[PDB]
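One structure is given below, encoded as C-alpha cells.
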Amino acid sequence: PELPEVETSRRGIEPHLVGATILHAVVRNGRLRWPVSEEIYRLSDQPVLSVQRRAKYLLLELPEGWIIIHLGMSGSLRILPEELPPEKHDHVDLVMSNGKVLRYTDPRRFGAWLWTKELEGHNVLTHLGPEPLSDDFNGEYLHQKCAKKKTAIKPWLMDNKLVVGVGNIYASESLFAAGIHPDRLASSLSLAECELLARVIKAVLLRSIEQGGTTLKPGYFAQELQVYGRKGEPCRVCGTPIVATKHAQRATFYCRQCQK
DNA sequence: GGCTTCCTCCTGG
DNA sequence: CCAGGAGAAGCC
Ligand SMILES: [Zn+2]
C-alpha cells in the first residue's frame, strides 16, 4: 500500500468516522511493527475530529491526541456494518458509537498503531520528505537532491528522505511515464528530466487516487499499470516485452526501449 | 544509498 | 509440493 492506496483509505473512512465517537478499541494481537501504544488500549468515548494523511500514515485527530496508523506491506482498513465476526488476521478494531466498526487486518503484521499527543516533535513522521503532490516537491528540488547521490534513481524515489509515498509500484510506473531508465544514476538526470519526473509522479499518483489505488471492493488501477508486474509482457506503447531487474532487492520493471 | 529482517499467504514453477 | 516473493527500520 502506497500513497494512492493510503489516500484511498482515508477518503473511504473519513465520512464514517468524522463526527462519530470511539467507544473503545479491540486488540487481538498488539505485536505489530511496534507494540500497539498503551493509549490505544485506554481509548474510551473519544470523538474523531479529522482523518488526515502524512506520507503512508493515516492520522485520526482526537481531542487530546492523534492515532497514527500504518498499513505496512499487508495491512488494510474496513468500516464494518456492525458486530461482524473477526478473522484471524483482524488484529485491531475501533468500535464506534454509530454502530459501525473500523477493522484493521494485517497478516504479516508489518503495520502499526501508535499514539502521539502532538504531530510535531519527533515520532515516525519527523524526518519525512515532502509530499509529492505538494509544490514543495518539484524538478528544481529533485535536481538539487540528486547532485550528491551515487546510486540509481529508482531506489532513491522510494527513499522517504527524498519524498514520501512513492513505493515500489509507482517508482517503476513514474520512471516509465518519464521515459527514464531506472538504472540511471540519480546524479545523471538533467534539470529537465528531473522536472518531467516530478510532473509524472504527481500525474501518476493523482491518477491512481482517482481510481481507488492498486489491487494486487478492490482497486481499479492495476489495469492501468504500464510496467509493474508485467515482466515479459509487451510494452503497451511499443510492444517490446517488459524487462525486470532489482534495486536493494526490490523488483523493478521497465521498458528497455521506452526508458533510457 | 544496499542488504536483511520482521511476518503470513498465495502461486508460479 | 513448496521456496520464493510480496514498508522501512536498523544494520552496514
Ligand atoms: Zn515500450
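Chain A is numbered as in Swiss-Prot, which gives 2-217, 226-269 for the residues shown.
So how was this one determined? The header says X-ray crystallography, 2.1 Å.
Using the three backbone atoms N, Cα and C, a Cβ is placed for every residue, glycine included.
According to Swiss-Prot, the active site, schiff-base intermediate with DNA annotation covers A:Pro2. In the structure as shown, the Cβ atom of A:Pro2 (active site, schiff-base intermediate with DNA) sits within 10 Å of 24 other Cβ atoms. Taken residue by residue with DSSP, A:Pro2 (active site, schiff-base intermediate with DNA) is part of neither helix nor strand, so it is coil.
Counted within 10 Å of its Cβ, the other Cβ atoms near A:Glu3 (mutagenesis position) come to 22, all protein chains included. Quoted from Swiss-Prot, the note on the mutagenesis of A:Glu3 to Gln is: Strong decrease of glycosylase activity; slight decrease of AP lyase activity.
Residues annotated as active site, proton donor in Swiss-Prot: A:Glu3 (among others).
Around A:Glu6 (mutagenesis position), the same-chain residues six or more apart in sequence whose CB sits under 8 Å from its CB are A:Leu72, A:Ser209, A:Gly214, A:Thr215, A:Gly228, listed in sequence order. Under its mutagenesis annotations, Swiss-Prot gives A:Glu6 to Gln the following note: Decrease of glycosylase activity; no effect on AP lyase activity.
The active site, proton donor annotation in Swiss-Prot covers A:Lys57 (among others). Reduced to three states, the DSSP call for A:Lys57 (active site, proton donor) is coil. Listed in sequence order, A:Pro2, A:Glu3, A:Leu4, A:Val7, A:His71, A:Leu72, A:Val165, A:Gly166, A:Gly168 are the same-chain residues six or more apart from A:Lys57 (active site, proton donor) with CB atoms under 8 A from its CB.
Under its mutagenesis entries, Swiss-Prot includes A:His90 to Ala with the note: Increase of substrate affinity and decrease of activity. DSSP assigns A:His90 (mutagenesis position) to coil in the three-state reduction, outside any helix or strand.
Here Swiss-Prot flags A:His90, A:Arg109, A:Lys150 as DNA binding site. Other Cβ atoms within 10 Å of the Cβ of A:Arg109 (mutagenesis position) number 12 in total over all chains. According to DSSP, A:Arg109 (mutagenesis position) is assigned to coil rather than to any helix or strand.
Counting every protein chain shown, the Cβ of A:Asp107 (mutagenesis position) has 24 other Cβ atoms within 10 Å. The annotation that Swiss-Prot gives for the mutagenesis experiment A:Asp107 to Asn reads: No effect on glycosylase and AP lyase activity.
Swiss-Prot documents A:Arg109 to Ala as a published mutagenesis change and attaches the note Over 100-fold decrease of activity.
Looking at Swiss-Prot, the entry for mutagenesis of A:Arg110 to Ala says: Over 100-fold increase of substrate affinity and decrease of activity. Counting only same-chain residues six or more apart in sequence, the Cβ atoms lying under 8 angstroms from the Cβ of A:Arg110 (mutagenesis position) belong to A:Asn30, A:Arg32, A:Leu33, A:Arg34, A:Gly73, A:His92.
Sequence-distant contacts (6 or more apart, same chain, Cβ under 8 Å) of A:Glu132 (mutagenesis position) comprise A:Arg55, A:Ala56, A:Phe138, A:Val164, A:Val165, A:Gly166. DSSP assigns A:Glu132 (mutagenesis position) to coil in the three-state reduction, outside any helix or strand. Quoted from Swiss-Prot, the note attached to the mutagenesis of A:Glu132 to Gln states: Decrease of glycosylase activity; slight decrease of AP lyase activity.
The Cβ of A:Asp160 (mutagenesis position) has 17 other Cβ atoms within 10 Å, all protein chains considered. In the three-state DSSP assignment, the secondary structure recorded for A:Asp160 (mutagenesis position) is coil. Quoted from Swiss-Prot, the note attached to the mutagenesis of A:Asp160 to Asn states: No effect on glycosylase and AP lyase activity.
When Cβ atoms from all protein chains are considered, those within 10 Å of A:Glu174 (mutagenesis position) total 26, not counting its own. Swiss-Prot gives this note for the published mutagenesis A:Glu174 to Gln: Strong decrease of glycosylase activity; slight decrease of AP lyase activity.
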Spatial neighbours of A:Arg109 (mutagenesis position) among the mutagenesis positions A:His90, A:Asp160, A:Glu174 [C-alpha, 10 Å]: A:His90
Residues A:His90, A:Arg109, A:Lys150 [recorded DNA binders]: greatest CA to CA distance in Å: 40
